[PDB]
Amino acid sequence: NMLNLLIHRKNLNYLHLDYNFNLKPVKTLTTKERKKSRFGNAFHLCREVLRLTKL
Amino acid sequence: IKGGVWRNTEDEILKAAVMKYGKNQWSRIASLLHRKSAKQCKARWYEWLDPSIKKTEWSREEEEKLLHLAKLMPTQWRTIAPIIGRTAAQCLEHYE
Amino acid sequence: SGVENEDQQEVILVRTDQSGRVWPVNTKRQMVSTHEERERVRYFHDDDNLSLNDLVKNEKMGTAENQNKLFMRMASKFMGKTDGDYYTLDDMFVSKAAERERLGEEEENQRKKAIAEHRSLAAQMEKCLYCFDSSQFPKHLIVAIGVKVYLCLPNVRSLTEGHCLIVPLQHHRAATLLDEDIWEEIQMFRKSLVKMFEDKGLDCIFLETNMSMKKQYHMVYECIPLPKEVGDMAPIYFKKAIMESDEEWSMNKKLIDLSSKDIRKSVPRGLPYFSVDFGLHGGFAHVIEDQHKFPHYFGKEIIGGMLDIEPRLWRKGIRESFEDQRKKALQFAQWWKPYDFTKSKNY
Amino acid sequence: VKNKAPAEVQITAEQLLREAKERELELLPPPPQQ
Amino acid sequence: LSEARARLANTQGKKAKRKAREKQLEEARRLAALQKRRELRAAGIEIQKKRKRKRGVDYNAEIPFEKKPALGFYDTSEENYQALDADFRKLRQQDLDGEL
Amino acid sequence: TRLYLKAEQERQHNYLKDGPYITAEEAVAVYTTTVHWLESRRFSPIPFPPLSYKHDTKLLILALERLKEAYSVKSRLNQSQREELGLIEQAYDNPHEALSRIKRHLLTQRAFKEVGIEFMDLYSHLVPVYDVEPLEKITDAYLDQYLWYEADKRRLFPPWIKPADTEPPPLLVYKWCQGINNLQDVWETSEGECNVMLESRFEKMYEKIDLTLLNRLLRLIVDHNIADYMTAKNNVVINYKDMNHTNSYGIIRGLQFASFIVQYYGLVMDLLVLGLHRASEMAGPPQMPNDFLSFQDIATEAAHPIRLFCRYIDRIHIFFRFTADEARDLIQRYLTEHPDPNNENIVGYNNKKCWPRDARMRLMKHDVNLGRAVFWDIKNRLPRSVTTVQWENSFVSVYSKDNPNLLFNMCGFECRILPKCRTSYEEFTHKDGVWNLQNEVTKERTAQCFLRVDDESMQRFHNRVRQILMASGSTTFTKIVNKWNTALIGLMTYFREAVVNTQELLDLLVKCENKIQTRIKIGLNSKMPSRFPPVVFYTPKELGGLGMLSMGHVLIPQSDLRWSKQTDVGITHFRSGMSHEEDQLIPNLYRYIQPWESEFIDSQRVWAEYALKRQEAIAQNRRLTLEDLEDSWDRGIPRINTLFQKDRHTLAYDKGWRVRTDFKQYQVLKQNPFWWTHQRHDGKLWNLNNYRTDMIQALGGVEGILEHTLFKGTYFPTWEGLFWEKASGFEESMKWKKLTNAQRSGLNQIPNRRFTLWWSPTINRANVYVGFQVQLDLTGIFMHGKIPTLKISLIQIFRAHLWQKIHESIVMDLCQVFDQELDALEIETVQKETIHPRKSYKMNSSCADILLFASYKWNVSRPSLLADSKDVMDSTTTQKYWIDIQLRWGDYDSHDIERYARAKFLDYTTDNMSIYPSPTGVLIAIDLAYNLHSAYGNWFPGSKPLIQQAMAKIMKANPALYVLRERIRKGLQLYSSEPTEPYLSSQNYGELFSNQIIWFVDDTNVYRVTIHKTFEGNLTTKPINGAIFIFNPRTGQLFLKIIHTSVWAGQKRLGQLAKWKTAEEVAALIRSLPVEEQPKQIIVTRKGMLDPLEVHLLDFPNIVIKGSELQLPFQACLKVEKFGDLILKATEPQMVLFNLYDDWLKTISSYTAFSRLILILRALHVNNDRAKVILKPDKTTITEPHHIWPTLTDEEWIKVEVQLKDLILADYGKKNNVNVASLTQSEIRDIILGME
RNA sequence: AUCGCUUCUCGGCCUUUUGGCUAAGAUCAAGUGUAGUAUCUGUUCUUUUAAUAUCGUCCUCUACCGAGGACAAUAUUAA
RNA sequence: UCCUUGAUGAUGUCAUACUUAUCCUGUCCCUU
Ligand SMILES: [Mg+2]
Ligand SMILES: [Mg+2]
Ligand SMILES: [Zn+2]
């Protein structure tokens, strides 16, 4: 809920976090949408910690 | 497929292009004159278009210093030429 | 198919592949929809139009590039910069599966096959010394005429004494691109020129130099006779100069041996092959990569270097008197009178 | 038919400068009377 | 000679040449929107438009970054200034600016 | 470079201000010494190159070749290169105009255009590269050729001027060592005797050549016009971007003839150092000059302390023999001029720290003072205005009663010689790094030479590899490896046996090798973690590898020596080299490169052997053959195969080419490692075929190598005739002309695509990349890691849903096999499920690819494999039977298809995610990357021998797998002659006469043309009516399709659509023909029809189309007057029927009639006129108008068969000059029926 | 002479004007053929058959409504 | 006081000539 509330607050409606913590784009992205939706090591590292805990 | 004989039109465009671009941009000048490269434009400038090139008649003391330097430095016209104040080609031609 | 009325006529639009097979040619980006509900379902814009038999057809007809068409477009400006991870060239490639401009792929393909290819072919064809109805075509250096090939003599001062050529009637660009009937008629001229030059006490070298198969030069099959005390040394010079030829650290293992196998079933249909033959016994072959460190002559350089001839003969030629000195064909015809097989009317 | 003959005008650099001044490829027109 | 004159004349780059054309296009679309709005006000149709910007409308509405003139030793509360004569039957865009 | 040109303008200004430095007394001394030397040698001055010089075109060709060698590596050319190559090609195409131009510049020109300068960065120092005008460069190159040829005729240079043509630099060091050994009593120290070795340089020799005195000395040597040209050529303007000065004092190194000036000025200073007397004793008399380290007498050797003296270009090497008296006297003179009260001479004395402590020079007061004193005496002999000699750049070594060793360092490697009479104490000979150099007189080994590589050459190699790792074309993986291989073979084939004695250089080789491998790995990103397969590096470039060479003890893991193959029995696992050993260790280059001592001993042997061989072969009167020559091909000092160079007769005029190649560094910007040799004169000097061969043997053989690759995905039967094709990639005109090197930042791994595709079953492994292992898009491919160009390749191979179509094509084909074997097994009806299409790329579960509906029951067996034999058993499970079809994409770790089949069976039948209708079905697993297939499940009786044959048929005939294989070959650009579809070639002819319907199709006479002369005389080409010849070899029915000229309205030049009209008419004929008479095989005479018909018969998938190596004379059948009059007189396309077996089948077998018809048609193709006479000899013999050939009884048929057989055989023997009475029956069969 | 207006010449203000840095930042080159856009010139509308696609009634299912099937001619193009 | 409304056809289109985000190049002529 935290990770996709962070997604939905940044208006990144074209991304999808599935239930096994894979982040995938719903469609094919433009250059501007791809420059906008590039996350850093904090979001992805927390996402992968949550993937290990869900395993 | 570059070069050949220089006409008056190319030389006047070369003069005006030195007036615009300067004496340190020769590939911008040689883009303005086709069938002439940058080395050719630079050489044509320093050998027939620089207004320090004395195109007048040789005096007496000039040719005396010419014979003295040519006996003094054998076949060294790029060294003799800034001393007697002429182009090395003119210096060699008048010596011959 | 297409017409392309080339200033009066009709030319049937055809395309050649790498293997030289000739195929009839039939006649803002919107980022189409490469997904579904959350799932990736197709990459390219026409992944649901092609059937399996249509894929078999396009695989048989298709020219051998399939990467260059995308690489040219994404090699261009305003494409962004690959910033290491999260946007590689692999997903830059995926993002360029846009919507082509209403059969624009078809129009460009048609335009390339038709107008560019035809123009190149016509240009080669009109300025060709071969392919009889051309512009230059000396026409008095002809000695033979056969079913589909003929003997000719070169346009220039002719490196050796009995220098002759084995030329087909049409542009074919290669011996591997020939059919078996034309090759068996070239081999009859070859077996006749060997028997003629052996009875004169000379020897034979048959050269074939095929450069890059996209320039459409005419096929010509050399025949350079030279003395028997020099022709016995001829496999050594070519064995030495083929291994010290084309770019070091090659891929294809230089100096193919054609003594038993022969050219047709030694070098695949599609790639350059300088080849040499020593009389009747086949000699050596060399698949040519790196078309700049391989001279387009290469065989007359070795022959004119072992005969100690000046280099003006092999590169660029020396022209002769346009009718006077080019009556060496009279001398060649009285040599080739007992050995003519292209007629029986000798009553 | 082209004729090679020595001319009389003999175009110079300052003539090129004067004929280059009147090209006016940078002077924007004034806005219209509104 | 023609290329010589055309290259001895030029001093501007890509961005200056696109900005000059962009200024001419902005002037053209301004006169076009001016004609449309003048027709809508002449016949009389009060279609309102939008604005989507943070700053910019603060210029005509009020004094932008107003500093009051410092006051002292002389009363200056009584005196005032007289506004400009409108005269909207002779006045032109060139007239407010002055001659070039 | 900008700081250098500031200092250089400063130096030229200080020369023009501060006058000559030369101090004219000293210049008169130099001039007069040179005059007395040249009159001492009776030297004949070089004239002007004459107007009718017979050798001038040879030297012009040599000079043009050397100028053309500069712009051969690159392909990006500006205007100056294009003008330069245009002038070279004009000088080829008209040599006498060029020679007139060159002689006119040599007589007249004295002011020259400005030259450019830049610097080659060698990472430790800089080298000037000079840029001269092309016309001037051609004139200079011819002048240089002429000067060196006339200097070698006139014997200008004595043999101590060292870069001579017939001496490699290791041969120079070897001659120096054995010349020290062959001096008289050179190792004796009993009465007090010292050896001194001085090694130094002429510090600023180039920089200080006064051009006036240079004019004086050149006018002593050559004609005054040539000397004025050479003097006025050195005085030009040097430019760099803003900077212009005039070279008024030094010389230009980058001139084509500057090598001659350098070696001659060094000769003048050799006369200054030695003196005229000792230099004349070294050169010998002019009537009988001696070679390099040889005097006339023993008494002339020991006359003076200077014994041996060589000069490499600016490096000086003198050897000194002193008696104790002369040594003490010269030390007294040095201590007189330079006293030392504090014994400080032992402090500043440099010694070589490469050798161990017992091996270096000891510090004794006498030896240190003698070394400094000999250096002082040689240093006083040179005026500091001419050149100087500095102590910090030189090394002196004294051998005495206290020093058992003298150290020296001549070429790029250092060496010390140690006599056995001095302190060795163990007379050993085991090391390959040593030289056992024998005394000449006694023929006994006196001393040993120990060879190490100099530290400067090691740092040179390290900077070379550092340059390879830079240079932005370093992401191509073959650019890197080829530059590495070139630098490595330059290093090894220069320093052959000194490499293994130098441990730091071996460690440096290992380190640089791992660095360029790490560069390749970072190019694949690969990870920091190891177990990256070394098979992708060291594999020869013909198998798709990099062809990387090796000089380090790297080993391959045992897990790489596993491979397999699927035959008719099943899968067979083969293994390389398993007993207990781990000796698979990359054949590193030192064993396969011959040491120099073996070269030098072997070369005199093989040249005397070749001399005797060609002497006995010319008296026996036979020209030399490739076998006896192949005995001694790669052996010699100039390498015996160099006698067969393209032009040896013009390389006899190329003199002074060692120093010319050693001064190409100042002319060409590219640095080569073979600056000391060239293949034109010296030969190849390395051969690595044994190395490549047992590299292939060490990696596991060719079979064990190709299992790492997608070779099985290409599905070539053999690997033999496979040729690679880098001529059609993206590196093309668009790439070549792409301007903007920031293009090569995203599109930088696109050269690497084919390589990355080829070795993809090892790069995309689990055990090479610890990774998250995502599934690729619509595939059963799992991509381990993020290999830069693999995903582009796998998307372009599987474009347009290829997994789904391969799956539904195997399901449909296996159903269709089940659609015809109903009444052999126990059935009702087979049925194909319509599941979701997203099941091919679903590894976790699957549902049902077919369902069978058996009549009563099937006691099936048990789960077993597709390649098992026996054991039918338990329960019956009525009405239900499922198969599944799994498609995988295996890698090197996991491509065992049977283990995969049983694993997925036990995982799919024992869970709840995948639910099957029955527990009694089978799944069939197929590996698309390896073309392997197997199965594991419940086999009911009579199903396993059906599924074996069915899968074996489908794995080589499925049209979707064909698209897969051809797209893999497409992306790999890998071609093949020698395997094809299996032809009819020889042994299959017996299969022509089976119960099937087989056709022969001949389109030889479709596009036939007639040539006639016009009013211009120019011959033109007009078409005639053609035909298509279709023949039944099992009934005799003929289909003649007349192709009219009208169709040819539309090209009429080269045609090329003829093949297509023939394939279209054959397809239309099969389309109109009913299904009862449709062919099973269509065998075509011409191979070019094999691809179009296979297109136009895609609607008829059951037709096999085969080519013929065995050619048939079916073109001659249209030579018959009936057929020719039917074709040529026609005006409408039509299908006409015939039978060439006219009435033969009543009494003759189909194959006897066919053999008779082949006899008749071949005799018509060759015999003609005589065949018609012999087949129609009598008017009373008749033929019927419903038939073609005359009515004969069977004995008459035997007679005419023997007759036409003689017609074929005698004419074959006539056209091949062979006897028909010695031919065996198989040869007679291959002559008559087809072609051998 | 002084004051004012108008010609004419000239001086001083005219930096009111060249708004950085790096390896002068680097390099230095073309021809032909097709396709698209713009401009100029010339001349046109309104007031039977072939191919492709799919409101009423009847029946069945589910909770008057919805879905499915069948039936009744319709639309386009050419002579 | 010229008359004096609740509004489903108008100016085009085609052809030829002159300059590209396509198209193909790594390329040559001619006399003594
Ligand atoms: Mg950027
Ligand atoms: Mg610009
Ligand atoms: Zn031709």
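Numbers in chain B track Swiss-Prot; the residues on display, in order, are 6-101.
According to its header, the structure was obtained by electron microscopy, 2.9 Å.
Each Cβ is built from the backbone N, Cα and C atoms, and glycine gets one as well.
B:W31 to G appears in Swiss-Prot as a mutagenesis experiment; the accompanying note says: Abolishes DNA-binding; when associated with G-53 and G-82. Counting Cβ atoms from all protein chains shown, B:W31 (mutagenesis position) has 21 others lying within 10 Å of its own Cβ.
Sequence-distant neighbours of B:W53 (mutagenesis position) (same chain, 6+ apart, CB under 8 A from its CB) are B:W11, B:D16, B:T92. Reduced to three states, the DSSP call for B:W53 (mutagenesis position) is helix. What Swiss-Prot says about the mutagenesis result for B:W53 to G is this: Abolishes DNA-binding; when associated with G-31 and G-82.
Secondary structure at B:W82 (mutagenesis position), as computed by DSSP, is helix. Long-range neighbours of B:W82 (mutagenesis position) (same chain, six or more residues apart, CB within less than 8 Å of its CB): B:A93, B:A94, B:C96, B:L97. Quoted from Swiss-Prot for the published mutagenesis B:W82 to G: Abolishes DNA-binding; when associated with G-31 and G-53.
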Of B:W31, B:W53, B:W82, chain F-adjacent mutagenesis positions (C-beta under 8 angstroms): B:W82
DSSP three-state assignment (helix, strand or coil) for B:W31 (mutagenesis position): helix
